[PDB]
Amino acid sequence: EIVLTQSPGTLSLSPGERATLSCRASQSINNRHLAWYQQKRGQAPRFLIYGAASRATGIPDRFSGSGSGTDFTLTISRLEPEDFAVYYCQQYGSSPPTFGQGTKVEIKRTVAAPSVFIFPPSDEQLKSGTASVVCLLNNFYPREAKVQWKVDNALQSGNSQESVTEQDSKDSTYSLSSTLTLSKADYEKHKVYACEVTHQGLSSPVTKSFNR
Amino acid sequence: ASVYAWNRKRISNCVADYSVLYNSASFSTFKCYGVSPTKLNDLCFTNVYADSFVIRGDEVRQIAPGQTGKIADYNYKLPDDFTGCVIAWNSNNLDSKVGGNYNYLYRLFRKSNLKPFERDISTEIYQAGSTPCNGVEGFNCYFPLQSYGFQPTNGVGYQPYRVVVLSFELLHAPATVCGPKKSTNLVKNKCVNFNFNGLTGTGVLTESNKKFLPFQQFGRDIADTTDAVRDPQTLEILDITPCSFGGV
Amino acid sequence: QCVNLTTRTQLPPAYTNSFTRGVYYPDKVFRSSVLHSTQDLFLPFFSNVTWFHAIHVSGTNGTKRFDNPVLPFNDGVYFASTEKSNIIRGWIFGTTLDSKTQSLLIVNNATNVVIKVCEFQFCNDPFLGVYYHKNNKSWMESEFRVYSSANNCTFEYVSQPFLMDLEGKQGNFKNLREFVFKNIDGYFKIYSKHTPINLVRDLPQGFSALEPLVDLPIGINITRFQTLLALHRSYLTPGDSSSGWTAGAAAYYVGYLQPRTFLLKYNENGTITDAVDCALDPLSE
Amino acid sequence: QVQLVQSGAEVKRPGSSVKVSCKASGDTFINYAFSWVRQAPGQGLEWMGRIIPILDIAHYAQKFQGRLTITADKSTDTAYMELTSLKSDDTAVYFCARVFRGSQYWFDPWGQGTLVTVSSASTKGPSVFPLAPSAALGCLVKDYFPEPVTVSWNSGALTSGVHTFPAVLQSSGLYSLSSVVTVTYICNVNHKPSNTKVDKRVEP
Ligand SMILES: *[C@@H]1O[C@H](CO)[C@@H](O)[C@H](O)[C@H]1NC(C)=O
Ligand SMILES: *[C@@H]1O[C@H](CO)[C@@H](O)[C@H](O)[C@H]1NC(C)=O
Ligand SMILES: *[C@@H]1O[C@H](CO)[C@@H](O)[C@H](O)[C@H]1NC(C)=O
Ligand SMILES: *[C@@H]1O[C@H](CO)[C@@H](O)[C@H](O)[C@H]1NC(C)=O
Ligand SMILES: *[C@@H]1O[C@H](CO)[C@@H](O)[C@H](O)[C@H]1NC(C)=O
């Protein structure tokens, strides 16, 4: 009645089966007092199920609530392309209404090699202390990735591990950029900057480079 | 206040006058149950109450010993043997608000008949059906308190009427709430009848030079016969002279 | 808060004799050169009243006496206030004093007299107290341990605010404040008579007619009462609140009234000069 | 349920309180209560307060008690959420929702969301860095406080597969709105408060 730790973390495997959305709690829940939600692309959520048994007004029969004790589950039979949002939880049986974390349901994509676009800084931005070298790893499905470089010994830290927030595309591909936020004094001191990423698809897809 | 949270205020140890309320030509209803509408300035009570609440025009009739309705049963229960008096008047000019006056509430749904002189401000979701509501609305469960929604453009039955239900009580304690005791002019040097607080009789009132102690009222002679009294209004000592008599 | 006052020297009490004192005015009637024989509740001449005191000797052990016990109120209480530093400041009348019934509260603090009737939750030892400040030369109030909670009250008689002295002057007692408390037909009558005194103890002989003071609209059942004293907490008494207090110097002569027939002598101005017991000796009979 | 609408993004600085409004269409307002919940990037939804319009009473949580002042406006069917002492950790999307009168309730409808991030330091315009080729079409948009920035490439002539990147919260007045299109063809970058044409021609 105080926490709603979500058991699943990612359901982007395949949108052609059911879901779990297990909303566990430390204390025993009341007589089926749980409310589900649906928030897509960071917008206004929508009410899904009240009482974990009945369907909400306007919500089709494509969903199905289950559970009567503490391990509540939400099964969505015949998952449709529209159901690509984050489902939350609301245990309204206790005094303080608390929420959970959710699960991002998306589509699956291959693990093809990313891109090695390199943009060395010009004289305008070099003397401004921002020797930015943007490198985005485009067209890779798994969010789990560790950006790495070849900054004069093995790699560097901070400037080579920016890891900007990669948005989701229509083909479930992402692109995290690692811009070199270092100063100009350290830029003309290292060796050729090779861009890559630690990934199961290809650990060294580096094709482009720039000396000094 | 509202109908479900009528705030009473007891007033004792005072000289209260009811002539400014009965002879006012400003109140709508002055139905005094039990006691008479007049002669109320001669009944000394122990402590009186004053229940205040705002209801509609068609709900003033429900404030009486013995009635049926949503207000007379679930909101305010007047006892069967009521000795006070109900006072009400129209207040549509200042209570109503253009666009809806949702500041005066009342209770529609309850679970049992209320008892006389009971104030229940509980706001739990009453179960209209047989299933336990457990504190959620939208499952055939209704909220007890409802809004009135006073609007100036309404009939006489949907107008605010401030009701002041004055209650009386004569307990074993000495009566404190008394009536206004009027007085007359000081008639002196004539065979008249005096009507002082504790003394009553006849005689000739004259001037006296006796200086009484500043805590007494009257004084008797050696044979337990009162002869000199003190005026209640002014701190003057009079001399009650026996009115002349004799035989022919 | 209810502070349990400790560190109090225990000793058996004493008893004195009321030498023809406690004869109030029976009725509100004026009379001159008459001998009226009333049948009201008075104090018998040469009675045996209990002698309470509250002193504080500065010896090795001394006598840290603070007498304020609950006494039965049968039909009347004659209360003397022989003191020199305004220690006694009021009483607490009631039946059980457990916040379950109405009780009478009559306090006389430095600001004004507060005569209220309520259902206070009185502590096991209610008392007042002032603290002497050395930095700022003044006698300000310190604590108010009369009660802890307050229910709905039915009477309030807050008088006009004034300022008392509250000084700890030493010497003989110079303030005698007699108080007779009665309860007949509900009306709880209160009598008072302030006469100068120049003695330490052993209340002297002399007649004193107590004039009526108030006729409060009360009548709640009263059976018991106590005493509200005030301790002068100086800078030489350290520790907690139950040990850091000085009893000062005070003594009261609470007595009990009973039905009796007295013969009073009214003077030319309606004042009582002497009285006859008519029950103590055949001469008075 | 009802069509709930909120106010606009009130971007302020730490040390200035604001009050978000929420209209009420459809049915009446003296019959259903409103509430407020925040949604921070990375955090979850935390209940803050719920005011009852008919009873004129409100509630508060255990971590937001005293620091918030939630009122209502029964004249125009609007709810007010005033938060004093807006600290830097109060960056969250505040949603408006209608609840049922009672001890327990659920948020059936939802509002729009208001951004009140307290990071106001200056009003610096966009500074598109001229990314020299090694060698593709890339333009780094940094050194700007106001988050809303429109990115494009020759107004659709080159905008094809341009994956947008959110801005990382820097120290103050700096945001990294990186944007690279897969390979005149200039990167048309605009700004919402002050439209400045800093489009650099660094195509290889
Ligand atoms: C009563 O009123 C009269 C006239 O108003 C006045 O002369 C008199 O002193 C008053 N008495 C008291 C006790 O107030
Ligand atoms: C009467 O007075 C004397 C005087 O000291 C006292 O000792 C005694 O206790 C009192 N009571 C009785 C019953 O003698
Ligand atoms: C009001 O006073 C009466 C008198 O004793 C008491 O019975 C009653 O409980 C009091 N009311 C409250 C709310 O305490
Ligand atoms: C007052 O209380 C006492 C006991 O406390 C009882 O004996 C007496 O009868 C009571 N008197 C009245 C009038 O209730
Ligand atoms: C009685 O009063 C008169 C005048 O009022 C006064 O001269 C006389 O002294 C008084 N008697 C006494 C014993 O005080």
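All chain B residue numbers match Swiss-Prot; in order, they span 348-595.
Looking at the header, which is where the method is noted, we find electron microscopy, 3.2 Å.
Placement of Cβ uses the backbone N, Cα and C atoms for every residue, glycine included.
According to Swiss-Prot, the protein has these features:
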{"type": "VARIANT", "residues": "B:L368 to I", "note": "In strain: Omicron/XBB.1.5, Omicron/EG.5.1"}
{"type": "VARIANT", "residues": "B:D405 to N", "note": "In strain: Omicron/BA.2, Omicron/BA.2.12.1, Omicron/BA.2.75, Omicron/BA.4, Omicron/BA.5, Omicron/BQ.1.1, Omicron/XBB.1.5, Omicron/EG.5.1; complete loss of interaction with host integrins"}
{"type": "VARIANT", "residues": "B:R408 to S", "note": "In strain: Omicron/BA.2, Omicron/BA.2.12.1, Omicron/BA.2.75, Omicron/BA.4, Omicron/BA.5, Omicron/BQ.1.1, Omicron/XBB.1.5, Omicron/EG.5.1"}
{"type": "VARIANT", "residues": "B:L452 to R", "note": "In strain: Delta/B.1.617.2, Epsilon/B.1.427/B.1.429, Kappa/B.1.617.1, Lambda/C.37, 19B/501Y, Omicron/BA.4, Omicron/BA.5, Omicron/BQ.1.1; Contributes to cellular immunity evasion and increases infectivity"}
{"type": "VARIANT", "residues": "B:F456 to L", "note": "In strain: Omicron/EG.5.1"}
{"type": "VARIANT", "residues": "B:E484 to K", "note": "In strain: Beta/B.1.351, Eta/B.1.525, Theta/P.3, Iota/B.1.526, B.1.1.318, Gamma/P.1, Zeta/P.2 and Mu/B.1.621; May enhance affinity to human ACE2 receptor"}
{"type": "VARIANT", "residues": "B:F486 to P", "note": "In strain: Omicron/XBB.1.5, Omicron/EG.5.1"}
{"type": "VARIANT", "residues": "B:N501 to Y", "note": "In strain: Alpha/B.1.1.7, Beta/B.1.351, Gamma/P.1, Theta/P.3, Mu/B.1.621, 19B/501Y, Omicron/BA.1, Omicron/BA.2, Omicron/BA.2.12.1, Omicron/BA.2.75, Omicron/BA.4, Omicron/BA.5, Omicron/BQ.1.1, Omicron/XBB.1.5, Omicron/EG.5.1; May enhance affinity to human ACE2 receptor"}
{"type": "VARIANT", "residues": "B:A570 to D", "note": "In strain: Alpha/B.1.1.7"}
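Recorded features from Swiss-Prot, shown on the structure.
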residue : record           : DSSP (3 states)
B:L368  : variant position : helix
B:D405  : variant position : coil
B:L452  : variant position : strand
B:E484  : variant position : coil
B:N501  : variant position : coil
B:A570  : variant position : coil
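A simple way to gauge crowding: the CB of B:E484 (variant position) has 20 other CB atoms within 10 angstroms, across all the protein chains here. Residues from the set of variant positions B:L368, B:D405, B:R408, B:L452, B:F456, B:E484 situated with their C-beta under 8 Å of a chain D C-beta: B:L452, B:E484.
Within its own chain, B:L368 (variant position) has B:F374, B:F377, B:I434 as residues 6 or more apart in sequence whose C-beta sits under 8 angstroms from its own. The distance from the Cα of B:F456 (variant position) to the Cα of B:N501 (variant position) comes to 25 Å. With a 10 A radius on its CB, B:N501 (variant position) counts 15 other CB atoms from all the protein chains. Here the C-alpha separation of B:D405 (variant position) and B:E484 (variant position) works out to 30 Å. Counting other Cβ atoms within 10 Å of each Cβ, the lowest count among the variant positions B:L452, B:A570 belongs to B:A570.
Under a cutoff of 8 A between CB atoms, and with a sequence separation of 6+ in the same chain, the neighbours of B:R408 (variant position) are B:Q414. For the pair B:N501 (variant position) and B:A570 (variant position), the C-alpha distance works out to 75 angstrom. The two recorded residues, B:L452 (variant position) and B:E484 (variant position), show a Cα separation of 19 Å. Geometry remark: B:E484 (variant position) versus B:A570 (variant position), CA distance 84 Å.
Neighbour count (other Cβ atoms within 10 Å of the Cβ, all protein chains): 17 for B:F486 (variant position). Taking the Cβ of B:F456 (variant position) as centre and 10 Å as the limit, one finds 16 other Cβ atoms among all the protein chains shown.
Note: the CA-CA distance between B:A570 (variant position) and B:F486 (variant position) rounds to 87 Å.
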